[PDB]
Protein chains: 2
Amino acid sequence: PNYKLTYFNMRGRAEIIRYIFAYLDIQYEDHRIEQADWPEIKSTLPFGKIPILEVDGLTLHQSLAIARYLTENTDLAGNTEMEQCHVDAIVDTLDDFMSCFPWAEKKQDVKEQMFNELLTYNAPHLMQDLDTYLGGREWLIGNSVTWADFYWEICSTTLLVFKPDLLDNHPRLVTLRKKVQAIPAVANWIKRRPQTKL
Amino acid sequence: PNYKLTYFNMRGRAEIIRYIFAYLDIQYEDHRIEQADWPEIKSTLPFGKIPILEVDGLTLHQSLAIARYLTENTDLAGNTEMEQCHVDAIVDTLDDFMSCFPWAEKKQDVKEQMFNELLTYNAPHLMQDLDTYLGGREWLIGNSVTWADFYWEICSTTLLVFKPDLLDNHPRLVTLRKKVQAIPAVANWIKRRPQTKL
Ligand SMILES: COc1cccc(-c2ccc(C(=O)NC3CCN(CC(F)(F)F)CC3)cn2)c1
Ligand SMILES: N[C@@H](CCC(=O)N[C@@H](CS)C(=O)NCC(=O)O)C(=O)O
Ligand SMILES: [Mg+2]
């Protein structure tokens, strides 16, 4: 069973796949491309977008669809059909925000303006809604860790790059961030992975 | 279970759920609202976004996460993990494009411009990709209809209001809509459902 992950040299939307792998102890090759190799590959893929996962000469796309596939009947999945939902909902609420950023804007000031808006106007509200949804439970979904707990910590990672005082009023979020990061197989990948801004 | 789905009087985000309910033949409370009682409601919601589904007072959110949850252990789900990964991928790719529209934009002309240019440049790029992902095959994924075909006809239905000629060069994509529409339960729902623009 053969794994070639394709994406740019960034955590980005691949990091949810790379946390899963290294958690669930599975060998993959981590194929990281140059911004200038991209069009040559972009042309050949059915949907022109990455990440993508090749699974013995089979081509998968859409990080979360993939993420959801590598966790169907595993302990990062929800212990029940309802908890699979909340997981997917939690993930999509975060992707919904993360997906808002003009990541690929080449006009810098125009980009910075848009990033700053969202990080002051929309961010704290998302953090709020999250903390409350967490309330006082140990994980986001049910009684153990799930990949939604991973998406969160990953999304939170990149947001923290751009606005450090973000979780100041949410220790229960810094707690959760940190409790996800201290997991053996997670903790170790965080130590080894390439060191990219994004 | 007792299902209560809450949304506006329209299709938009809730429709994928309504289709699934009809196909699956699941009795459910289809509660629609006018703005009038919106922030009155919005308050009582973990994430203050709709559609939402109450399943015995247990509230669930994210339209796709819910639709998925509702297709779990049916055939609508895709017939194999691998397919289900594809069905998800298409649903996201579809949802990704849709979330690119300024839906609530009240400067009518900025709407028009972006809308028309999104159909101009973005939309036909996704059409060829969908067209050629579909091929001459019957359904988008697998040997049988999955909830990704449902979403295609729901999405393409709404975008066709704004650009009728949208699919005038993708015979095969109009083919897929008709195969979705002629499904008895869906065709029943179609004629039953109330008349709204979107
Ligand atoms: C992990 O937390 C998330 C969740 C969702 C999205 C992202 C995310 C998305 C995009 C990027 C990003 O920076 N993508 C770039 C956009 C610019 N392109 C330039 C291109 F397309 F020309 F190659 C490279 C990929 C980073 N993180 C991160
Ligand atoms: N919903 C998609 C978003 C995928 C996406 O558009 N990825 C970006 C990189 S972050 C991309 O391929 N952009 C470069 C391009 O447009 O070709 C997913 O979850 O994978
Ligand atoms: Mg999405």
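Numbering, chain A: per Swiss-Prot, residues 2-199 in sequence.
Header entry for method reads X-ray crystallography, 2.1 Å.
Every residue, even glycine, has its Cβ placed from backbone N, Cα and C.
Under the heading glutathione binding site, Swiss-Prot lists A:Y8, A:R14, A:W39, A:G49, A:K50, A:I51, A:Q63, A:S64, citing experimental evidence as support. In this structure, A:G49 (glutathione binding site) belongs to neither helix nor strand by DSSP; it is coil. Residue density at A:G49 (glutathione binding site): 14 other Cβ atoms are found within 10 A of its Cβ, drawing on all protein chains shown.
For A:81-199, the entry in Swiss-Prot reads domain 'GST C-terminal'.
Recorded in Swiss-Prot as a mutagenesis result, A:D93 to N carries the remark: Loss of activation by calcium or magnesium ions. Residues within less than 8 Å, Cβ to Cβ, of A:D93 (mutagenesis position) and separated from it by at least 6 positions along the same chain comprise A:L65.
Here the residue is the original one, but Swiss-Prot notes a mutagenesis experiment at this spot, A:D96 to N: Increases PGD2 synthesis. Loss of activation by calcium or magnesium ions. With a cut-off of 8 Å between CB atoms and residues at least 6 apart in sequence, the same chain places A:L65, A:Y152 near A:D96 (mutagenesis position), listed in sequence order.
For the mutagenesis result A:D97 to N, the note given in Swiss-Prot is Reduces PGD2 synthesis by 99%. Loss of activation by calcium or magnesium ions. In three-state terms derived from DSSP, A:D97 (mutagenesis position) belongs to a helical segment.
In this entry, A:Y8, A:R14, A:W39, A:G49, A:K50, A:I51, A:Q63, A:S64 make up the residues listed for glutathione, with the farthest two CA atoms of the set 18 Å from each other. For the pair A:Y8 (glutathione binding site) and A:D97 (mutagenesis position), the C-alpha distance works out to 20 angstrom. In the shown protein chains, 15 other C-beta atoms lie within 10 A of the C-beta of A:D97 (mutagenesis position). Around the Cβ of A:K50 (glutathione binding site), the number of neighbouring Cβ atoms within 10 Å comes to 15.
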